[PDB]
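Asks: One structure, as structure tokens, below. Some questions next.
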There are 2 protein chains.
Amino acid sequence: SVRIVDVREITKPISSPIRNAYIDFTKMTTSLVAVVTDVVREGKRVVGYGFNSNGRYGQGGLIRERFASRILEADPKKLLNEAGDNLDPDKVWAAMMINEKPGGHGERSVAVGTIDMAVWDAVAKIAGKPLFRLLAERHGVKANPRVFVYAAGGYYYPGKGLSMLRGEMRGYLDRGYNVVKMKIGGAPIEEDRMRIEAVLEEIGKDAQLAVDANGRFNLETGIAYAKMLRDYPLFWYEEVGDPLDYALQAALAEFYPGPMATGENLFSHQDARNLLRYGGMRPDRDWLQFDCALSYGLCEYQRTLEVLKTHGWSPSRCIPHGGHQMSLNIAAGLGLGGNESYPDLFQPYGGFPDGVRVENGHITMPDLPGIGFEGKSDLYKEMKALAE
Amino acid sequence: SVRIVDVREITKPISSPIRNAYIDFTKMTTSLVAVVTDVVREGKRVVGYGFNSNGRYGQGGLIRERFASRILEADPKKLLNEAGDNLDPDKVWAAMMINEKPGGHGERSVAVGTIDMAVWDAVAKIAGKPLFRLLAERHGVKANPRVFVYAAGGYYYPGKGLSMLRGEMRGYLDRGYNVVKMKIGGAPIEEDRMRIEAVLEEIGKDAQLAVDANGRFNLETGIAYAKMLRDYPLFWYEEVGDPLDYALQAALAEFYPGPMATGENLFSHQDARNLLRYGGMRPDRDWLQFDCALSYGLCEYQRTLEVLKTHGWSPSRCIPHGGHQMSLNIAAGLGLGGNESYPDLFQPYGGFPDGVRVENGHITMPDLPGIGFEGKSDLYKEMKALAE
Ligand SMILES: [Mg+2]
Ligand SMILES: [Mg+2]
């Protein structure tokens, strides 16, 4: 017998005075989800866990009312694979998406995405394999435990000066990060320049810098910053203008030869397809940052990957936003370009299993069953507290 | 003194087994919102009301936990107009949109949109004018109370045959409608053709027919139906493919010369801009169906109208989805092409004030303060029950 007995959720606050060009995290929250099954492995009932990335808020309401419900009410015998010995992720996904009209991909995409995370976590556990291994298997490829990761921070903070900004970055390098990212568009262009120069000097030749405007710029501002930014050897210029202003993104290629990135705020394969159709991005050097946790989960992310395939893009151009382990697993199993990471932020949600550290901007995925949340004690404590 | 003292919500059911090509309304709900102020007019405290259109479900959670709070946690003095004698819709809007990241326009767009409806209702009431008159004023134009409306129905219902379909339509004509819309794509193409021929037969020369595929078709299916549909004198072919597959919509122009429509499922001015940029629609004959109630409200709708201007479209090409009075007001005040109406479904959430009747596909807006909900007793009963 294979059945999801319960779907629990709990809203957790991950707010600080932190700020980017678009928002501040004063009221930021996130949803911690648990998919409780009746399957037993190791004399212990298998439970899937998941949570949504920072930035979009928790989705407790949606998870209870529309999705947790549709699963629990579905005929358990219709959510299994051929063998009937495990849950079929796609069948569960389809189950929670019945009676959902097209378009409007936001908020509910976060609820479904976070539930999906837990479903896959459970499935991998039921199969007794690490999610990333199971993924590679399903795709008929060999996984690669080594995953590139970069440290994201450099937020605007009340009373934070060049001194501290510097400290923060150095702190990341001390952790083994060879690539750091930072917020811009939150200060006048010239004050920003000074903040950028301050980090380039601190990291010297031990790391590369990436800047993120959080989609705050209009065309002219984006170009102004481009002219200023292009004189520095930046790793990438992220989300210049509004996530949906594909024309703006395309126009930028004329002023910024260096790699650009965007996509963290596009939550469906349809929206991803539009970016590849109209964004004018360069497939040989730009990065796609779609986050499965906020975009209907891995079941959907697989469709997005198929979209890349139809447009000639390599999955290695993907570096998911979110800084969570689900992405680490997808990256390792399907060959993504890497993953985002938040060393000192939104903890314990995210991070890496206890022990493994960042050596040369990389980490090595330990062979833990499922996503591997159990390996991170401070995070797992929260999860087993929700459901066990 | 102008303080918004409270923002109350309550979820109302609007479910039934009616079905379209994509969804069935088995669990459909909607949010009824009330914006209670401390301003007194007629010895009675002015309260704004609003509710979201059918199809996207209620948003109690979001309204409660994210938007109502912000509006209540704000300085009353910073939400007023220059004179300080009334609320500034845009300031209230900005107030509830703080710390909201770009993209992901779905769900929260419904929450904000429905609260926005109530806010404008209150503002117009505080100003002692009908919302549509106040709108025209603010734009420096003369409002027009004569608004075109069409009857939307023709759903697939268990056990519903050509006989009943016919009856439904005739029922609409009996009430004065000269334009009815039916659902297609929920059955075989030849079965559907029969349904259309029947309806056409029934309405003869007293009305025109519009078909709606609810964005269910892929390119080939869309074209197949186009070849079949084009032989009939239809009013319009609505939402052929996915709301976000602009390329699909564009490819259709080669096979369907007749007017097409779409937009009910795009919920932001950014998404509307993409439709105008890539959808390949014909501005001289197609229709845009953006619904302010599901798209961050009138404050946002005004930006969408600005997008139309930037792309050479007339506001008269707009016929909002939703069948609610907020749209009727925007239509009358800003010169939209008309509004959708559901004479039988989702009542009492929609319709016109008691007494106003449909004459030759048109209704005339009575000069009621605000949106005019008070004029519809069965609806107002529900509203004053929420807050008074
Ligand atoms: Mg970003
Ligand atoms: Mg439609």
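Residues 2-389, in that order, are what chain A shows, numbered as in Swiss-Prot.
Structure method, as recorded: X-ray crystallography, 2.5 Å.
Even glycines carry a Cβ here, placed using N, Cα and C.
What Swiss-Prot shows for this protein is this:
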- A:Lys184: active site, acceptor (ACT_SITE)
- A:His322: active site, proton donor/acceptor (ACT_SITE)
- A:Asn21, A:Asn55, A:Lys102, A:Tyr156, A:182-184, A:213-215, A:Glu239, A:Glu265, A:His322, A:341-343: substrate binding site (BINDING)
- A:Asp213, A:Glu239, A:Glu265: Mg(2+) binding site (BINDING)
- A:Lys102 to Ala or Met: Loss of dehydration activity (MUTAGEN)
- A:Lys184 to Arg: Reduced dehydration activity (MUTAGEN)
- A:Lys184 to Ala: Loss of dehydration activity (MUTAGEN)
- A:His322 to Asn: Decreased but measurable dehydration activity (MUTAGEN)
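What's the neighbourhood like for each of these?
Replies: Residue density at A:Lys184 (mutagenesis position): 26 other Cβ atoms are found within 10 A of its Cβ, drawing on all protein chains shown. In the three-state DSSP scheme, A:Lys184 (mutagenesis position) is classed as strand.
Within 10 Å of the C-beta of A:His322 (mutagenesis position) there are 28 other C-beta atoms, taking all protein chains into account. According to DSSP, A:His322 (mutagenesis position) sits in a coil region rather than a helix or strand.
There are 29 other CB atoms within 10 A of the CB of A:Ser342 (substrate binding site), with all protein chains counted.
Of all Cβ atoms in the protein chains displayed, 29 besides its own lie within 10 Å of the Cβ of A:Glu265 (Mg(2+) binding site).
In three-state terms derived from DSSP, A:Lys102 (mutagenesis position) belongs to neither a helical nor a strand segment and is classed as coil. Non-local contacts of A:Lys102 (mutagenesis position) by the CB criterion (under 8 A, 6+ apart in sequence, same chain) are absent.
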Asks: Against chain B, with Cβ pairs under 8 Å, which of the recorded positions A:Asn21, A:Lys182, A:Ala214, A:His322 show up? Give them in sequence order, please.
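Replies: In terms of proximity to chain B, the recorded positions that count are none, since no Cβ is under 8 Å.
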Asks: I'd like to know which of the binding-site residues listed (A:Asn21, A:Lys182, A:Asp213, A:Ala214, A:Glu239, A:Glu265) lie near ligand 1, counting only a CB under 6 Å away.
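Replies: The binding-site residues passing the 6 Å Cβ test are A:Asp213, A:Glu239, A:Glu265.
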Asks: Measuring C-alpha to C-alpha, could you say which of the recorded positions A:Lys182, A:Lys184, A:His322, A:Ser342 are within 10 Å of A:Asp213 (Mg(2+) binding site)?
Replies: A:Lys182, A:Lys184
Asks: Sort the recorded positions A:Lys184, A:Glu265, A:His322 by C-alpha distance from A:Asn21 (substrate binding site) and give me just the closest.
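Replies: That would be A:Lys184, nearest by Cα distance.
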Asks: Relative to the Cβ of A:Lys182 (substrate binding site), which residues of the same chain, six or more apart in sequence, are found under 8 Å away?
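Replies: Result: A:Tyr151, A:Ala152, A:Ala153, A:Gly154, A:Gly155, A:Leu210, A:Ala211, A:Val212, A:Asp213, A:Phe236, A:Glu239, A:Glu341.
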Asks: Near A:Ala214 (substrate binding site), how many other Cβ atoms are within 10 Å of its Cβ?
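Replies: 24, counting other Cβ atoms within 10 Å of A:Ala214 (substrate binding site).
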Asks: Measuring Cα to Cα, how many Å separate A:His322 (mutagenesis position) from A:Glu265 (Mg(2+) binding site)?
Replies: 6
Asks: Would you mind reading off the Cα separation of A:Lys184 (mutagenesis position) from A:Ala214 (substrate binding site), to the nearest angstrom?
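Replies: Cα-Cα distance, A:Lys184 (mutagenesis position) to A:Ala214 (substrate binding site): 6 Å.
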